[PDB]
Amino acid sequence: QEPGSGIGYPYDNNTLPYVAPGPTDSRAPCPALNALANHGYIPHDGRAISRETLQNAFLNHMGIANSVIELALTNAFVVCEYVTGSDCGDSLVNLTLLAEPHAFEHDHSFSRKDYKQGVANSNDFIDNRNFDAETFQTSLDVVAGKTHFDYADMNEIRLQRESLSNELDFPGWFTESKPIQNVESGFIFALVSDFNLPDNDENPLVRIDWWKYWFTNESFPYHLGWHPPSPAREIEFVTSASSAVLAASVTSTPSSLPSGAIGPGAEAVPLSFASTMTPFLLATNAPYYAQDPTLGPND
Ligand code: HEM
Ligand SMILES: *[C@@H]1O[C@H](CO)[C@@H](O[C@@H]2O[C@H](CO)[C@@H](O)[C@H](O)[C@H]2NC(C)=O)[C@H](O)[C@H]1NC(C)=O
Ligand SMILES: *[C@@H]1O[C@H](CO)[C@@H](O[C@@H]2O[C@H](CO)[C@@H](O)[C@H](O)[C@H]2NC(C)=O)[C@H](O)[C@H]1NC(C)=O
Ligand SMILES: *[C@H]1O[C@H](CO)[C@@H](O)[C@H](O)[C@@H]1O[C@H]1O[C@H](CO)[C@@H](O)[C@H](O)[C@@H]1O
Ligand SMILES: *[C@@H]1O[C@H](CO)[C@@H](O)[C@H](O)[C@H]1NC(C)=O
Ligand SMILES: *[C@H]1O[C@H](CO)[C@@H](O)[C@H](O)[C@@H]1O
Ligand SMILES: *[C@H]1O[C@H](CO)[C@@H](O)[C@H](O)[C@@H]1O
Ligand SMILES: *[C@H]1O[C@H](CO)[C@@H](O)[C@H](O)[C@@H]1O
Ligand SMILES: *[C@H]1O[C@H](CO)[C@@H](O)[C@H](O)[C@@H]1O
Ligand SMILES: *[C@H]1O[C@H](CO)[C@@H](O)[C@H](O)[C@@H]1O
Ligand SMILES: *[C@H]1O[C@H](CO)[C@@H](O)[C@H](O)[C@@H]1O
Ligand SMILES: *[C@H]1O[C@H](CO)[C@@H](O)[C@H](O)[C@@H]1O
Ligand SMILES: *[C@H]1O[C@H](CO)[C@@H](O)[C@H](O)[C@@H]1O
Ligand SMILES: *[C@H]1O[C@H](CO)[C@@H](O)[C@H](O)[C@@H]1O
Ligand SMILES: *[C@H]1O[C@H](CO)[C@@H](O)[C@H](O)[C@@H]1O
Ligand SMILES: *[C@H]1O[C@H](CO)[C@@H](O)[C@H](O)[C@@H]1O
Ligand SMILES: *[C@H]1O[C@H](CO)[C@@H](O)[C@H](O)[C@@H]1O
Ligand SMILES: [Mn+2]
């Protein structure tokens, strides 16, 4: 928001306004990076981004401590080298390359289609990067009619997403990615769980309208009473939430689940790519921005 608006005060005392991405700007498959870039907390054009720029942006504007993104930074630069063919040093070339499929980006996302979802021809691919309202609605409808949801609900959401993707993706494409996805499940509980409840830190409940605002708008839901977690969330909270989602009891089982979908998940670890591998082509679509309605500087 506009610095003088005070909308972030006293949790964020140096806000910047929302500015929609233009057609030449680079955006990510990540709703957090896209929100930071839309506010210029990382470069609005989505290019040439250092580790410290990301660390500071997450810490001072989203209440996300450095420890939370340590592995994510490692993997972002691994993918940058894989896609571009050379070491990116400490200048991530752009945000778009993070949508390199079967890498950091992964199948059965909550709000994006998969790279080969519903393609009739095996060579074809689609936009696995931009926010897709119909996909996100399949996540939201698992918790339809609710204001909040818990770990077991999140487990059901990700199972629904895995079942849909395993059925709809071109045969042989679908690859389960429980470790990375459920770090991101933890990220959701870290950012938009309801800190107004007395037991938030130990038994967090996601506030659904905050989640939907953040994902749909790629900006922060201050108008709904959200503010950055204070103190900033740390990695222990995120991986404990990840664990608890995957440990939660499943009351409703979708068909067509990949083998082992129900049960614990491996620790997420650094990515690696054989130097012989050539990257899949990135989807070229212009960056998504909210248009129903378009957002103003303070939204
Ligand atoms: C350097 C830091 C980060 C990088 C490089 C990064 C990268 C990514 C990538 C490549 C994806 C796509 C995975 C997929 O296919 O869905 C993603 C998704 C996601 N990210 Fe980020 N991430 C970072 C930090 C964060 C943080 C701190 C949060 C929240 C506190 C966050 C929230 C999410 C969520 C919720 C998704 C899942 C979107 C979906 O499934 O539709 N990310 N991130
Ligand atoms: C996306 O952002 C907009 C803008 O903040 C959200 O809310 C609208 O806000 C403007 C005024 O700021 C008005 O059009 C309405 O009061 C809001 N619309 C409503 C309440 O439906 C919009 O709701 C956000 N989208 C999501 C999915 O949260
Ligand atoms: C982000 O960077 C990637 C990697 O450099 C760009 O993808 C390459 O773009 C060139 C065209 O300039 C193509 O020849 C390559 O085939 C692309 N690589 C892949 C793996 O598809 C991408 O265009 C950049 N995106 C933005 C929005 O700047
Ligand atoms: C991205 O750009 C490529 C070169 O134009 C296309 O071959 C791809 O299909 C992809 O096209 C999509 O995005 C472009 C914007 O660059 C639009 O012009 C297309 O209509 C399509 O949505
Ligand atoms: C914002 O400013 C107020 C007033 O000086 C201060 O009390 C508060 O600690 C500041 N918040 C942060 C996160 O620095
Ligand atoms: C989130 O983190 C937990 C704990 O490391 C994993 O078990 C899970 O697979 C996801 O990576
Ligand atoms: C989540 O999981 C990690 C290991 O992946 C732990 O280090 C953390 O304390 C939390 O239990
Ligand atoms: C790890 O931490 C999370 C968040 O505090 C808890 O919900 C979980 O039960 C475990 O203690
Ligand atoms: C969360 O908790 C599970 C089991 O409690 C662990 O296996 C995982 O490493 C993370 O600490
Ligand atoms: C744990 O608990 C649910 C009920 O909440 C059971 O139905 C399920 O089979 C799981 O074992
Ligand atoms: C069991 O509970 C889950 C959520 O934990 C629901 O998704 C399901 O429909 C059943 O009521
Ligand atoms: C219970 O919930 C799962 C996931 O929401 C569904 O796939 C199932 O059919 C039932 O509605
Ligand atoms: C649906 O079915 C699975 C077995 O496929 C159970 O693990 C789950 O708890 C639910 O009963
Ligand atoms: C997948 O298959 C099972 C029965 O095998 C059902 O529970 C579900 O409705 C879907 O048809
Ligand atoms: C079905 O296939 C998977 C392979 O990912 C196993 O993990 C599972 O135990 C079952 O054999
Ligand atoms: C990480 O691991 C891969 C194997 O999957 C190697 O090929 C790569 O060079 C790096 O050591
Ligand atoms: C997005 O842009 C539209 C263009 O008319 C405005 O009406 C709206 O206020 C938002 O800034
Ligand atoms: Mn994905």
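Numbering, chain A: per Swiss-Prot, residues 21-319 in sequence.
So this one's X-ray crystallography, 1.7 Å, going by the header.
Just so it is clear, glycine is given a Cβ too, placed from its N, Cα and C backbone atoms.
For the mutagenesis experiment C50 to H, the note given by Swiss-Prot reads: Retains most of the chlorination, peroxidation, epoxidation, and catalase activities. Look at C50 (mutagenesis position): DSSP puts it in coil.
Annotation comment: Swiss-Prot describes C50 as heme binding site. A C-beta separation below 8 Å, combined with a sequence spacing of at least six in one chain, links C50 (mutagenesis position) to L115, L118.
Residues annotated as Mn(2+) binding site in Swiss-Prot: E125, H126, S129. Long-range Cβ neighbours of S129 (Mn(2+) binding site) (same chain, at least 6 residues apart, Cβ-Cβ under 8 Å): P49, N148, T155, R181, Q201.
Sequence-distant contacts (6 or more apart, same chain, Cβ under 8 Å) of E204 (active site) comprise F130. Residues annotated as active site in Swiss-Prot: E204.
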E125 (Mn(2+) binding site) CB neighbourhood, other CB atoms within 10 A: 24
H126 (Mn(2+) binding site) CB neighbourhood, other CB atoms within 10 A: 22
Additional residues surrounding Mn(2+), by Cβ distance to the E125, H126, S129 centre under 8 Å: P49, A119, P121, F124, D127, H128, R132, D134, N148, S197, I200, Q201
